[PDB]
Amino acid sequence: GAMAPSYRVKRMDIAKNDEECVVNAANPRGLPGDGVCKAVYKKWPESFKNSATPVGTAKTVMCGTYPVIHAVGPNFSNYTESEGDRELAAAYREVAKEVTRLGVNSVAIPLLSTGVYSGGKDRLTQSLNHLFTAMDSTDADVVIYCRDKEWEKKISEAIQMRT
Ligand SMILES: [Cl-]
Ligand SMILES: [Cl-]
Ligand SMILES: [Cl-]
């Protein structure tokens, strides 16, 4: 584990991360997709071999020795708020199991279901709080990746508030 397990936020492309493994905001089919998924596909295309997995699950595939954890959050266009909330919490619980199993000391993670799977709603707080619920019991350094300047500030405020 990390000597003093921490949360940090970075506003940059998760394909450029400085961590021991990455979480992909994957689709269920293991397709190249859009947004974070497409960036992940460009950087680590070998990790898409048999990466298809259901909503609410995570499946790790190695790119060389570098683990890509494909985490499938729900598309809120299709799920009810209630069922989508359940599957989004479940996806993050499966990420925490994989990060523990891998024995990594750090992980790069995006906010699942916040972009094209958001169903047009701001889900920063919902998705970040499910991330915390799952990752708080892990000892990996967690680095959250985002692109929006206002989101970076809000994620940073949420991390510091708990410390
Ligand atoms: Cl960048
Ligand atoms: Cl998304
Ligand atoms: Cl963002």
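The chain as shown is numbered from 1 upward.
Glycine residues also receive a Cβ, built from the backbone N, Cα and C atoms like all the rest.
Quoted from Swiss-Prot for the published mutagenesis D13 to A (Swiss-Prot position 1343): Partial loss of ADP-ribose 1'' phosphate phosphatase activity. For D13, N27, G35, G115, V116, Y117, the entry in Swiss-Prot reads ADP-D-ribose binding site, with the evidence type experimental evidence. For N27 to R or Y (Swiss-Prot position 1357), Swiss-Prot lists a mutagenesis experiment annotated as follows: Almost complete loss of mono-ADP-ribosylhydrolase activity. One entry in Swiss-Prot concerns the mutagenesis experiment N27 to A (Swiss-Prot position 1357). Its note says: Partial loss of mono-ADP-ribosylhydrolase activity; complete loss of ADP-ribose 1'' phosphate phosphatase activity. One mutagenesis experiment catalogued in Swiss-Prot, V36 to E or F (Swiss-Prot position 1366), is accompanied by this note: Almost complete loss of mono-ADP-ribosylhydrolase activity. Here Swiss-Prot describes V36 to A (Swiss-Prot position 1366) as a published mutagenesis experiment; the accompanying note says: Partial loss of mono-ADP-ribosylhydrolase activity. Experimental mutagenesis is annotated in Swiss-Prot for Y117 to A (Swiss-Prot position 1447), with the remark: Partial loss of mono-ADP-ribosylhydrolase activity; complete loss of ADP-ribose 1'' phosphate phosphatase activity. Mutagenesis annotation in Swiss-Prot: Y117 to V or W (Swiss-Prot position 1447), described as Almost complete loss of mono-ADP-ribosylhydrolase activity; the structure shown retains the original residue.
The recorded positions listed here (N27, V36, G115, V116, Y117) include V36 as those with a Cα within 10 A of the Cα of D13 (mutagenesis position). According to DSSP, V36 (mutagenesis position) is assigned to a helical segment.
Among the recorded positions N27, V36, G115, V116, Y117, the residues whose Cβ sits under 6 Å from any atom of ligand 2 are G115, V116, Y117. Among the recorded positions listed (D13, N27, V36, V116), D13 have a CB atom closer than 6 Å to some atom of ligand 1, in sequence order. The distance from the Cα of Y117 (mutagenesis position) to the Cα of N27 (mutagenesis position) comes to 10 Å.
Around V116 (ADP-D-ribose binding site), the same-chain residues at least 6 positions away in sequence with a Cβ under 8 Å from its Cβ are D34, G35, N75.
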